[PDB]
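Since the structure comes first, as structure tokens, the remarks are kept for the end.
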Amino acid sequence: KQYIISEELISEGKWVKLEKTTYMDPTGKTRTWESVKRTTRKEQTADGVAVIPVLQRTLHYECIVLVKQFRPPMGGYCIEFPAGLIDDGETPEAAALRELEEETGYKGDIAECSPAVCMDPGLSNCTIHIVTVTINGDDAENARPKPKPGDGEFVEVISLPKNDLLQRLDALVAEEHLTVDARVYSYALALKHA
Amino acid sequence: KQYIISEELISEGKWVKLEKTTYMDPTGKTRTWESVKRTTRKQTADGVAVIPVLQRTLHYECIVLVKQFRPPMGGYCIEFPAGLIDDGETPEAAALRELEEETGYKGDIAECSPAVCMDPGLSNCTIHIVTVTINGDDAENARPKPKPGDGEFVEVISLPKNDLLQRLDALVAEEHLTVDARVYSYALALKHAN
Ligand SMILES: O=C(O)c1ccccc1OC(F)(F)F
Ligand SMILES: [Cl-]
Ligand SMILES: [Mg+2]
Ligand SMILES: [Mg+2]
Ligand SMILES: [Mg+2]
Ligand SMILES: [Mg+2]
């Protein structure tokens, strides 16, 4: 029953824009909302990808590979899944593998790719694919991995056991006063709850 | 070593503002970033999202989710019940209140996350994720009564925990809904456990 009537540009930057969204509610009344969008989205199925990288090695507990970076909107450092925007013409899977190698030095193998999922749907239209990748840590390719960070990219790699993820994240928040990503926290909670 | 130097207001709506952040990169260079902030924050965080685990004897455990029209998405989304924390409210009380308004269920706090970031490349928005158990066999949860706000139109969807990821993938394939990325990450971790 609900649908968009109009989207009116309020302010556009190089990377993000704010819109006044007019939509029809299910009782037939017109209402408005203030919506954010990225300017960068072309024909990609999503703005970006986030990679769940399961590092697998013989005689080691599986690890979730995460990254720590300064995030200017947050005014501080955040722990997140490796992530980036999808390049024009790039598949989600290629972008996930590429971002994982750039951010961490690891070469992974695709396991699964989600449909487009929304990041904060009361605020923005931004979507990602969440791509699960295994890393064969016994392979020499993955022995002493070199990250290839881009222009103005400064990322630290943090590998935590899957079997103790939530507790190890709670420990980091207690020792370093950094922020954990909501998707990473949701994943760590479900690992506990199962 | 990285820090915020200044924040220039680009555009302020009633609910959302766009800002241009100047910050010092670690190579001593000044850089800028376009960021979104909500105009409603005071709190520990902008909001809460509730992970409600409906427990009913002789039944599978269910994760209780909501479906709504999200104007920024231009479509219907499936999400954890959620909202902004009122001034003076605690995360835990906002969790139980939102859960009751959106679904009718009266639950019990099990755990509460630190403030976690929603999309830290884009915004400063944060939430507490609050795990709540619902005793579906109590008489108060027999005929759950939602208390939705003016303009709020929320449909409750309870899905089994032990197949969640498969059930979501289906809702997407056969109802063209977008699943929230927190919900999805939770679902993936339930499969990825053990
Ligand atoms: O959008 C609708 O048609 C609708 C109408 C009345 C109540 C709930 C509704 O559904 C949903 F928005 F999903 F919660
Ligand atoms: Cl639980
Ligand atoms: Mg990135
Ligand atoms: Mg990057
Ligand atoms: Mg809500
Ligand atoms: Mg609400």
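In order, the residues displayed for chain A correspond to 14-207 in Swiss-Prot numbering, which applies throughout.
This deposition comes from X-ray crystallography, 1.7 Å.
Each residue, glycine too, has its Cβ placed from N, Cα and C.
Secondary structure at A:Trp46 (mutagenesis position), taken from DSSP and collapsed to helix, strand or coil, is strand. The 10 Å shell around the Cβ of A:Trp46 (mutagenesis position) contains 21 further Cβ atoms across the protein chains shown. The feature substrate binding site is assigned by Swiss-Prot to A:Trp28, A:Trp46, A:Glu47, A:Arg51, A:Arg84, A:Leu98, A:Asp133, with experimental evidence given as support.
Its own atom aside, the Cβ of A:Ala96 (Mg(2+) 1 binding site) has 24 Cβ atoms within 10 angstroms in the protein chains shown. Here Swiss-Prot flags A:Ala96, A:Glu116 as Mg(2+) 1 binding site.
Feature annotation from Swiss-Prot assigns Mg(2+) 2 binding site to A:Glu112; the stated evidence is experimental evidence. Packing around A:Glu112 (Mg(2+) 2 binding site) is summarised by its Cβ count: 25 other Cβ atoms lie within 10 angstroms of its Cβ, all protein chains included.
Marked as domain 'Nudix hydrolase' by Swiss-Prot on the basis of sequence analysis: A:57-197.
The annotation that Swiss-Prot gives for the mutagenesis experiment A:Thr45 to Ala reads: Impaired phosphorylation; generates ATP in the presence of diphosphate.
Long-range Cβ neighbours of A:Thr45 (mutagenesis position) (same chain, at least 6 residues apart, Cβ-Cβ under 8 Å): A:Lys33, A:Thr34, A:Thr35, A:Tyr36. Quoted from Swiss-Prot, the note on the mutagenesis of A:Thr45 to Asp is: Phosphomimetic mutant; unable to generate ATP in the presence of diphosphate.
In Swiss-Prot, a published mutagenesis experiment is listed as A:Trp46 to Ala, annotated Reduces affinity for substrate about 6-fold. Strongly reduced catalytic activity and strongly reduced affinity for substrate; when associated with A-28.
Here Swiss-Prot notes a mutagenesis experiment, A:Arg51 to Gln, with the remark: Reduces affinity for substrate about 15-fold and reduces catalytic rate about 17-fold. Contacts of A:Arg51 (mutagenesis position) defined by a Cβ separation under 8 A and a same-chain sequence distance of 6+ are given as A:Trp28, A:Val29, A:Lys30, A:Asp60, A:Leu98, A:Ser137, A:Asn138, A:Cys139, in order along the sequence.
As a published mutagenesis entry, A:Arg84 to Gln appears in Swiss-Prot alongside the note: Reduces affinity for substrate about 5-fold and reduces catalytic rate 67-fold. In the three-state DSSP assignment, the secondary structure recorded for A:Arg84 (mutagenesis position) is strand. Of all Cβ atoms in the shown protein chains, 26 besides its own fall within 10 Å of the Cβ of A:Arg84 (mutagenesis position).
A:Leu98 (mutagenesis position): 20 other CB atoms within 10 A of its CB, across all protein chains. What Swiss-Prot notes for the published mutagenesis of A:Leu98 to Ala is this: Reduces affinity for substrate about 6-fold.
Listed in sequence order, A:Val80, A:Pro95, A:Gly97, A:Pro160, A:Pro162, A:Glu166, A:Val168, A:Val170 are the same-chain residues at least 6 apart in sequence whose CB falls under 8 Å from the CB of A:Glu116 (mutagenesis position). Listed in Swiss-Prot as a mutagenesis experiment, A:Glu116 to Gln is described as follows: Reduces catalytic rate 2000-fold.
Other C-beta atoms found within 10 angstroms of the C-beta of A:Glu166 (mutagenesis position) number 13, with every protein chain shown included. Quoted from Swiss-Prot, the note on the mutagenesis of A:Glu166 to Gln is: Reduces catalytic rate 120-fold.
The binding residues for substrate are recorded as A:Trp28, A:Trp46, A:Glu47, A:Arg51, A:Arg84, A:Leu98, A:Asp133; their greatest pairwise CA distance is 27 Å.
Around the Cβ of A:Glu47 (substrate binding site), a 10 Å sphere holds 20 further Cβ atoms from the protein chains shown. According to DSSP, A:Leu98 (mutagenesis position) is assigned to a strand segment.
Cα proximity to A:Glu112 (Mg(2+) 2 binding site) (within 10 Å) is found for none of the recorded positions A:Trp46, A:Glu47, A:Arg84, A:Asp133.
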